Amino acid sequence: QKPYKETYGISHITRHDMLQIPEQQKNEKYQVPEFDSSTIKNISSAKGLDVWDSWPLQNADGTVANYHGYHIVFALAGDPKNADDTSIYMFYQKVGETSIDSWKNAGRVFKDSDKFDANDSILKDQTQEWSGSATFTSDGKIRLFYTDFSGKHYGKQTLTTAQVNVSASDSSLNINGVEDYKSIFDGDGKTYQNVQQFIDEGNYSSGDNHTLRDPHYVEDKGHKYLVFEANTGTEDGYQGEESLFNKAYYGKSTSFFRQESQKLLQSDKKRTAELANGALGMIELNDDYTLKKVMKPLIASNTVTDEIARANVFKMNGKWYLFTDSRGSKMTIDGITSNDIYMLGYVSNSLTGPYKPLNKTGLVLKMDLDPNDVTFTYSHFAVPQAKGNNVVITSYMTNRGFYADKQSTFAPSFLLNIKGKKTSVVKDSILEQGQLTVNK
Ligand SMILES: OC[C@H]1O[C@@](CO)(O[C@H]2O[C@H](CO)[C@@H](O)[C@H](O)[C@H]2O)[C@@H](O)[C@@H]1O
Ligand SMILES: [Ca+2]
C-alpha cells in the first residue's frame, strides 16, 4: 500500500520515541528501585490469597480519600492455583497507620448473587472482576468502577459501576452490600473496539488482544470522566495491514518512516504490529454515572502494542499527567525485551489533551527483573498527593501463583518527583508496603 499520514486528532506512542527507551532506561532516574526481599510480607488479612492490581479510594482530583477515619484500597485477589479466579476485595487501615499489617480485609465487595440482582444483561454473564478505580463522592458514598470480564463470551470486557455500602465504627469497616450496580460501556465499534470485532477476527486464535478495562475516574470543572485501557475502532485508526503505512505511528520524519516500516514489514513482528492498536480511551459520565458521551482517545499505540493498561490521569501543580503500564513482551520495538516492564507517561496543559511524552520518550519507570524474582513488580500506579512535587508509586510484588509461601502482595511504595515535563525516581524513598501517602 501507499504511505499516508493521519493522526485522527489524537496523540500517539510512536515507534521513534519507543526506540529511544532501551538506551534511556539505563538511567536510574527512570528505574524502579531495588527492593529488599527480607522485609517483604504477605498481606496478613488476605489469608493465602494472591493480591495484585490495587487502587485507593480517591477524591475527585485523585488524592487519597478519608472514609470515616480510614483509607480504603480495592485489590484483585484469588486462589494462587486458579488464574481465572479474580474478585475485588476491600482492604482498609486507620489514617496514620503505615505497616502492611494495618491493612484489614473487609472481604469481597460483591456477593455472587449481586450480578443477577442488578437486572443487567451483561453483568449476569460475568465470570471475573478486573481492575478499575474508586472515587469518594461529595455526598460521602464509595463509588466503584471496574471491569466486568466474561469468559463465556470470548473475554468480553464492560466498564461497570456500583456504589459500595459500608458501615463505619471506631474499630472496623463492614460492607453491607451494593446498589446502583450497572454496565456503563462495552465499546462502540467506531471509537473503541468491542467484543464482536474480536470475534470477527477469530478471537484468541487470531493473536488479537481485545481490551476494555481498568477505568479510572477523574473530574475537571464538575464534569465526570472515565479514562481506560481500550483498543481503537474503525474510525480512529483501526488495526490491520494498512495501519503499518500510517506515518503518524512512526514520527520523526519520512526518512525514518521508510526505513522503520520496511524493517517492520520484513520482520517476524509484522502481524503483531498489524494487530496492535491499544488506546487510552475516554468517556464522560452523567451525574448518575451512566454514559453521557463517547469521546476520542487521549492517546493510541498502533503498531507498538495492543496492551496499554492501568490508565491513570490527574492534575498536579498546573499540569495534567497521563500514565499507563505495559509489558515489553507484547511490544514490537527493537531493543525492548520480554523482561522489560514500563510505566509510560505523558503531559498536557488540559485533561483532554493534547498529550506529549514525559522525559522526551514516554519513559517514566522501567522494571526488568526476572519473573521468578520475589521482588518483581508490575501494575505501577502514581497516587497524587495533596501538595508538593512528589507522587507515591504503588505496585504489586511477586508474580501470581509462583511460590507457595510468598503470594502477590503490596510492593514497597516509593516516590516519583514530577516537575514540568520531566520525572525522576526519588533516591532512597522506599516506604512501607502498600503505603498510599507521604503524610502520616
Ligand atoms: O488480572 C487482570 C488485570 O491485570 C492487568 C494488569 O495487571 O492485566 C493483566 O491481566 C491481563 C489479562 O490476563 C493481561 O492481558 C495483562 O498482560 C496483565 O498485565 C489489568 O489490565 C487487568 O484488569
Ligand atoms: Ca488489536
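Quick note: numbers on chain A are straight from Swiss-Prot, i.e. 34-473, in order.
Positions of Cβ are set from backbone N, Cα and C atoms, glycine also.
In the three-state DSSP scheme, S164 (mutagenesis position) is classed as strand. Here Swiss-Prot flags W85, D86, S164, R246, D247, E340, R360 as sucrose binding site, drawing on experimental evidence.
Looking at Swiss-Prot, the entry for mutagenesis of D86 to A says: Lack of levan synthesis. In the three-state DSSP reading, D86 (mutagenesis position) counts as strand.
Taking all protein chains in view, 24 other C-beta atoms sit within 10 angstroms of the C-beta of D86 (mutagenesis position). Per Swiss-Prot, active site, nucleophile is recorded for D86, and the stated evidence type is a curator's inference.
Where Swiss-Prot documents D117 to A as a mutagenesis experiment, the accompanying text is: 2-fold decrease in catalytic efficiency. Synthesizes a bimodal levan molecular weight distribution. Within its own chain, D117 (mutagenesis position) has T160, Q161, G184 as residues 6 or more apart in sequence whose C-beta sits under 8 angstroms from its own.
Swiss-Prot gives this note for the published mutagenesis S164 to K: Loss of activity.
Here Swiss-Prot describes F182 to A as a published mutagenesis experiment; the accompanying note says: 3.7-fold decrease in catalytic efficiency. 1.6-fold increase in KM for sucrose. Synthesizes only high molecular weight levans. DSSP assigns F182 (mutagenesis position) to a strand segment in the three-state reduction.
Of all the Cβ atoms in the protein chains shown, 22 others lie within 10 Å of the Cβ of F182 (mutagenesis position). Quoted from Swiss-Prot, the note attached to the mutagenesis of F182 to W states: 2.1-fold decrease in catalytic efficiency. Synthesizes a bimodal levan molecular weight distribution.
Within 10 Å of the C-beta of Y237 (mutagenesis position) there are 12 other C-beta atoms, taking all protein chains into account. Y237 to A appears in Swiss-Prot as a mutagenesis experiment; the accompanying note says: Slight decrease in catalytic efficiency. Synthesizes only high molecular weight levans.
Residue density at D339 (Ca(2+) binding site): 26 other Cβ atoms are found within 10 A of its Cβ, drawing on all protein chains shown. According to Swiss-Prot, the feature Ca(2+) binding site maps to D241, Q272, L308, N310, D339, an assignment based on experimental evidence.
The Cβ of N242 (mutagenesis position) lies under 8 Å from the Cβ of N264, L308, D339, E340, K363, each of which sits 6+ residues away along the same chain. According to Swiss-Prot, the mutagenesis experiment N242 to A carries the annotation: 14.6-fold decrease in catalytic efficiency. 2.2-fold increase in KM for sucrose. Levans are barely formed.
The secondary structure of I341 (mutagenesis position), as reduced to three states from DSSP, is coil rather than helix or strand. Among the mutagenesis experiments that Swiss-Prot reports, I341 to V is described with the note: Increases transfructosylation activity.
Here Swiss-Prot describes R360 to S as a published mutagenesis experiment; the accompanying note says: Drastic decrease in catalytic efficiency. Reduces affinity for sucrose. Synthesizes only oligosaccharides. In the three-state DSSP scheme, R360 (mutagenesis position) is classed as strand. The local packing around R360 (mutagenesis position), expressed as other Cβ atoms within 10 Å of its Cβ over all shown chains, amounts to 17.
Other C-beta atoms found within 10 angstroms of the C-beta of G361 (mutagenesis position) number 21, with every protein chain shown included. Here Swiss-Prot describes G361 to F as a published mutagenesis experiment; the accompanying note says: Drastic decrease in catalytic efficiency. Reduces affinity for sucrose. Synthesizes mainly oligosaccharides, but can still catalyze the synthesis of low amounts of levan.
The Cβ neighbour count for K363 (mutagenesis position), using a 10 Å radius over every protein chain in view, is 18. Quoted from Swiss-Prot, the note on the mutagenesis of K363 to A is: 2.9-fold decrease in catalytic efficiency. Synthesizes only high molecular weight levans.
Among the mutagenesis entries in Swiss-Prot is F414 to W, noted as: Increases transfructosylation activity. Counting only residues at least six positions away in the same chain, the Cβ atoms of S87, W88, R343, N345, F356, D358, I426, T427, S428 sit under 8 Å from the Cβ of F414 (mutagenesis position).
Non-local neighbourhood of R433 (mutagenesis position): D83, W85, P113, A116, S441, each in the same chain, at least six residues away, with C-beta under 8 Å from its C-beta. Secondary structure at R433 (mutagenesis position), as computed by DSSP, is coil. Mutagenesis annotation in Swiss-Prot: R433 to A, described as Drastic decrease in catalytic efficiency. Reduces affinity for sucrose. Synthesizes only oligosaccharides; the structure shown retains the original residue.
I341 (mutagenesis position) and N310 (Ca(2+) binding site) are 9 Å apart (CA-CA, integer value). Note: the CA-CA distance between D241 (Ca(2+) binding site) and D247 (sucrose binding site) rounds to 18 Å. Within 8 Å of the centroid of the Cβ atoms of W85, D86, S164, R246, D247, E340, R360, where the record puts sucrose, the same chain has further Cβ atoms from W163, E262, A342, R343, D358, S412. Neighbours of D247 (sucrose binding site) among the recorded positions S164, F182, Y237, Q272, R360, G361, defined as a Cα within 10 Å of its Cα, are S164. Closeness to ligand 1 is met by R246, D247, these being the recorded positions among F182, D241, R246, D247, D339 whose Cβ falls under 6 Å from the molecule.
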